[PDB]
Amino acid sequence: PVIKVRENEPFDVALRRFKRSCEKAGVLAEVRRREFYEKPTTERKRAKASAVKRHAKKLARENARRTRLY
Amino acid sequence: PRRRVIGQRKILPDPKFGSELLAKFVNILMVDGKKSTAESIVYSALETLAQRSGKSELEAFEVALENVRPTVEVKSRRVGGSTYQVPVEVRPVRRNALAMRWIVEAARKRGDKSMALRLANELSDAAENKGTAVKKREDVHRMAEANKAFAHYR
Amino acid sequence: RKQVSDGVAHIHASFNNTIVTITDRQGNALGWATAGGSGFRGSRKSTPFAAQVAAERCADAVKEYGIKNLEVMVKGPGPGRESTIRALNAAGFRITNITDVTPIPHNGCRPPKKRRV
RNA sequence: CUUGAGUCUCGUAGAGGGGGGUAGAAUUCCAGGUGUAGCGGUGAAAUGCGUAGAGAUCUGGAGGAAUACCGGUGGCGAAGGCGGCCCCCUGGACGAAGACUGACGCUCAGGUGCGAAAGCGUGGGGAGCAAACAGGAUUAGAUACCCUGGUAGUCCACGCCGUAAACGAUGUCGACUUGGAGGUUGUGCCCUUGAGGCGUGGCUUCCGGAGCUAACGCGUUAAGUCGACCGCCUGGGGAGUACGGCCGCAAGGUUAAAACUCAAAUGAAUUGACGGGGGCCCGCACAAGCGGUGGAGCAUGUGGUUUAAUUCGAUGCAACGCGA
Ligand SMILES: [Mg+2]
Ligand SMILES: [Mg+2]
Ligand SMILES: [Mg+2]
Ligand SMILES: [Mg+2]
Ligand SMILES: [Mg+2]
Ligand SMILES: [Mg+2]
Ligand SMILES: [Mg+2]
Ligand SMILES: [Mg+2]
Ligand SMILES: [Mg+2]
Ligand SMILES: [Mg+2]
Ligand SMILES: [Mg+2]
Ligand SMILES: [Mg+2]
Ligand SMILES: [Mg+2]
Ligand SMILES: [Mg+2]
Ligand SMILES: [Mg+2]
Ligand SMILES: [Mg+2]
Ligand SMILES: [Mg+2]
Ligand SMILES: [Mg+2]
Ligand SMILES: [Mg+2]
Ligand SMILES: [Mg+2]
Ligand SMILES: [Mg+2]
Ligand SMILES: [Mg+2]
Ligand SMILES: [Mg+2]
């Protein structure tokens, strides 16, 4: 996440760009995940859970949440 | 409480000087619902203080308060299972109340004979900034400074 | 004794501690400071505020060198990662470039085992 | 005879397998520069490392292992499994049109092969991690969880072992039976007018009808309707154990009982209760405050002890100035 502060760019603005760049890159997330060894089985299981939850939630929202709530 | 933003209660101003702050001080001082006695003590203390230090009763009293109010106190935020002492800025009504409370406690402690005498001495000390209530405020501030790392991560 | 005007601020921001190190543009270190040496231990040195005061201390230390421009290289996942740069700017350098240099492996060495807490 | 089964032609996608090179990032170590008192770690510490100059930072070098992003309920494989890039050898699947053989097929007890990880033998290698082990914490203890270290092992070659919740807890092969939304990979036509319209194959994910099921659920990839063959079960424990056999260097694997003992053991779902589950909410529940009790004397009640009797009852909150 390289940033160079442009001419007449405020510092706060520069900081904002830097943070955005880092978030987009996903550096913190990568480091956190690589902090400890996740077993392959654990990684697979987590992936499966994420996929299932995401799919179920999407289905519930779009199709199940098409009714009169009140 | 959980579900209450109750209205602050009405305190009448003291008859001699017409001051709400002074009335509150008298109330704090009072014990056993004996208001008359408390007001007599407060007036005696004020009169002596005015004579000793200067200008008026209310101005002297204010000066003492200024030297004994705390800007910041600490609370114990208990979120991560352990308790973080966090600093927090003390709002004005609390600042006055806390300062008054500290002053009265210090006066009660003090070794002079009459209550009025103790109060006058304590107030004068506060004005100078070498007394015990002032020491208490200093201690509170010291703690806040120590725990400044936990100020805006509650 | 020397002057350089333009330095690099290497902000090593681990979870436990923040190390700030001002260096010449080549790599040679001028002054450093940590939250530990800044007077914070444990829960207090693993905070943004500690990082900020460490940064202030570092700036003071390299004041002799008269450094005016400064590019900051942030490393690691840390409570500061921002406080340090804010503090440095306040201390009054022109921040020219801000770069992240956190070392990610391309699936290399095995990490240590997961903590059971 | 050609519909099952196979052969040939042309393409397609693929972490399918075996061998050999190579790339960059990162960790470790080594040497050197800068530089100075800390670093590391945790809930908090300490062990550990550092003024014999560490950690930080730049340069160079060594070496091992693994391939970020792409990456996907994506793909390939009989399963186990397979993930940087390049080459060499190599197996299968699928589609298109035809041509060919002419039931050549399905299943399979014994048998044979393949078979994660750990483990074993011999010879290498060894960065990181890490059983064992050591020290520091925590604790009533802590032969654990946490921390700092750390050896087999993890890697390579070649042998062995032969097991896993080796799971879809679902044997293989074939036929038939309403649908919807996707993914992936072919292919025919439509002007691809654009990413696009209508088909037709393969594999694949979810939802759901009839039907089935104890229910949960399954539902054209069946747990539906059927046919062929195999494997396996017959209450819980004893016990996948003993003995015998076979196999193995060993660890052990495989085959596999009996006495004795009980009237249960189990599956799914229901209503509660409970959770050091989750969401929302209240109450002097905490918080903010004020005043007490626990120390003293005395009053009173209780326990106890004493007594001839110390009447009987109340005795966690919700008995103890209570019946009185
Ligand atoms: Mg660790
Ligand atoms: Mg391939
Ligand atoms: Mg295939
Ligand atoms: Mg057999
Ligand atoms: Mg192995
Ligand atoms: Mg070996
Ligand atoms: Mg060996
Ligand atoms: Mg280790
Ligand atoms: Mg360990
Ligand atoms: Mg088995
Ligand atoms: Mg498996
Ligand atoms: Mg089985
Ligand atoms: Mg077969
Ligand atoms: Mg279904
Ligand atoms: Mg029996
Ligand atoms: Mg046996
Ligand atoms: Mg045997
Ligand atoms: Mg309270
Ligand atoms: Mg008492
Ligand atoms: Mg007593
Ligand atoms: Mg009692
Ligand atoms: Mg009685
Ligand atoms: Mg009784």
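The residue numbers of chain B are those assigned by Swiss-Prot, with the residues present covering 2-155 sequentially.
Per the header: electron microscopy, 3.0 Å.
Each residue, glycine too, has its Cβ placed from N, Cα and C.
When secondary structure is read from DSSP and collapsed to three states, B:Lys36 (mutagenesis position) falls in the helix class. Among the sequence features in Swiss-Prot, the mutagenesis site B:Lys36 to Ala or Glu is noted as follows: Defective in ribosome assembly.
For B:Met116 to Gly, Swiss-Prot lists a mutagenesis experiment annotated as follows: Significantly decreases affinity for its own mRNA. In the three-state DSSP scheme, B:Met116 (mutagenesis position) is classed as helix.
Sequence-distant neighbours of B:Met116 (mutagenesis position) (same chain, 6+ apart, CB under 8 A from its CB) are B:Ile42, B:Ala108.
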